[PDB]
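Trainee: Below are the structure tokens for one structure; questions will follow.
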Amino acid sequence: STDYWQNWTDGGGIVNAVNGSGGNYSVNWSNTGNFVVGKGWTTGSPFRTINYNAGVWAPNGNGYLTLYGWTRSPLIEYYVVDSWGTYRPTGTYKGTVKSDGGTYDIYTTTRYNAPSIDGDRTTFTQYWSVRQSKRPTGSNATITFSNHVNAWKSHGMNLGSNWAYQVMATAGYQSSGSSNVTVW
Ligand SMILES: O[C@@H]1[C@@H](O)[C@H](O[C@@H]2CO[C@@H](O[C@@H]3CO[C@@H](O)[C@H](O)[C@H]3O)[C@H](O)[C@H]2O)OC[C@H]1O
Ligand SMILES: O[C@@H]1[C@@H](O)[C@H](O[C@@H]2CO[C@@H](O[C@@H]3CO[C@@H](O)[C@H](O)[C@H]3O)[C@H](O)[C@H]2O)OC[C@H]1O
């Protein structure tokens, strides 16, 4: 299954991330800045079907249970958000996509002077699919990423040709909580 472990924090607050056995990981976090922790693949694919089971999902603040990855050419950070805490992420509304039993809202946002895979202070577009209501957790779940890639394409949101990592993540900003996720 997975071959990659992602564990990044801007150093704000506490992010206690555990690289577990196989595709399993856990995070306990408190009063954070920006962070992203997850398991997945060093090289993303628009054709990948990601499976996971979030045995524990207990955010608050801005904390997302999300497919997370990058492309370059152009530099794009993308999300397929299945669940969240207190605040649901949104941006510029494009449309919707139905996939894996859920309806997701498609949004774009822009990050300025921000950390990325390309450096400490960079500018990049973010693509989002955000589930309309929180996905149930604790059972096996699939994200059929091709559905999202295709839907994004239809709204002129094209991904880059150079694929970086792709993980099923716990990601947050000004957030506290616990997660435990297995990815395959
Ligand atoms: O090979 C695949 C298996 O790995 C997959 O097994 C699932 C693995 O995740 C299990 O859920 C965990 C239970 O413990 C909690 O603490 C964790 O947070 C959960 O992730 C789940 O029960 C298994 O079915 O099944 C499909 C195979 O293809
Ligand atoms: O040397 C490089 C690493 O430092 C680099 O780490 C990336 C730093 O940017 C992170 O993106 C932020 C994640 O949090 C989100 O909320 C924000 O949108 C982003 O600013 C990214 O997760 C890290 O991978 O990785 C590549 C190395 O070359």
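We're sticking with Swiss-Prot numbering for chain A, so the shown stretch reads 30-213, in order.
Cβ coordinates come from backbone N, Cα and C, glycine included.
Per Swiss-Prot, active site, nucleophile is recorded for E106. What Swiss-Prot says about the mutagenesis result for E106 to S is this: Drastically reduced activity.
Walk me through the surroundings of each of these features.
Mentor: Within 10 Å of the C-beta of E106 (mutagenesis position) we count 22 further C-beta atoms, all protein chains included.
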Trainee: What does DSSP say about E106 (mutagenesis position): helix, strand or coil?
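Mentor: SS state of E106 (mutagenesis position) = strand.
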